[PDB]
Amino acid sequence: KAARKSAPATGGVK
Amino acid sequence: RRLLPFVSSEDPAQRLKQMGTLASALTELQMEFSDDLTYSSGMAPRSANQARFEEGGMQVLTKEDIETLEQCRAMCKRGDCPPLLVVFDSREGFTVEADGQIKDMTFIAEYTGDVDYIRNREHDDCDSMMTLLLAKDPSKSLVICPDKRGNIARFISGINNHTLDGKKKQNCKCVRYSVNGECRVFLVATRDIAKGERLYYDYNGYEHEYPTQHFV
Ligand SMILES: Nc1ncnc2c1ncn2[C@@H]1O[C@H](CSCC[C@H](N)C(=O)O)[C@@H](O)[C@H]1O
């Protein structure tokens, strides 16, 4: 059923 | 806020020991080391990885930050890896801990592995898939799959997103940046990390596709 980590593409680090 | 290069362990024996724990864990998963995104047959071609397809656009890595990225990459080629240890834990599996100090805003690693279409991995059991590109047309969305090839990033733990105090363990962050028009996934320290401190970031930093209720 597929588990996926995900990260934002905006907003920078801090 | 600018990306900082990591400081490798000064003792060459410590660096070889560090690199050995990573090679040991890759061997345990029958994986080949790979410090870059790879485009294999039957998966996605390098032409599919274009940041302009990202719905809502993708932040662009600045020339100053690209320079730092290139230094860290060059450091890893000659044997100056970041000060990290892959360590087995009975409740988490393989984990990554600092084997030296890592300052706030320090580049830790790129998330590498095979680039594939999300459409091609709807059934895949791999526990370490990481979104690369989220396109308006879902058949163009891409995911990094470090099941056959990858680096230390696939071993870093995530936080429990369900507990009242779980957020307190996060000491780094995963971000996606456009580099030369392509999507790239990087890990950066978000506070000063002490030697022996285990690394944790938020696996669900954009979508909520990773179950974490049972995480420690
Ligand atoms: N906080 C946490 N508590 C328990 N397990 C965790 C965890 N963070 C990550 N993991 C484990 O790591 C998996 C993500 S890939 C991370 C590397 C993995 N532990 C390994 O041995 O190769 C998760 O599915 C979970 O099994």
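Going by Swiss-Prot, the residues shown for chain A are 24-37, listed in order.
Recorded method is X-ray crystallography, 2.1 Å.
Note: Cβ is positioned from N, Cα and C throughout, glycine not excepted.
Copied from Swiss-Prot, the annotated features are:
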MUTAGEN   A:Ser29 to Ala  Abolished methylation at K-28 (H3K27me) without affecting interaction with TSK
MUTAGEN   A:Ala32 to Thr  Abolished interaction with TSK
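The Cβ of A:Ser29 (mutagenesis position) has 23 other Cβ atoms within 10 Å, all protein chains considered. Residue density at A:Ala32 (mutagenesis position): 22 other Cβ atoms are found within 10 A of its Cβ, drawing on all protein chains shown. According to DSSP, A:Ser29 (mutagenesis position) is assigned to a strand segment.
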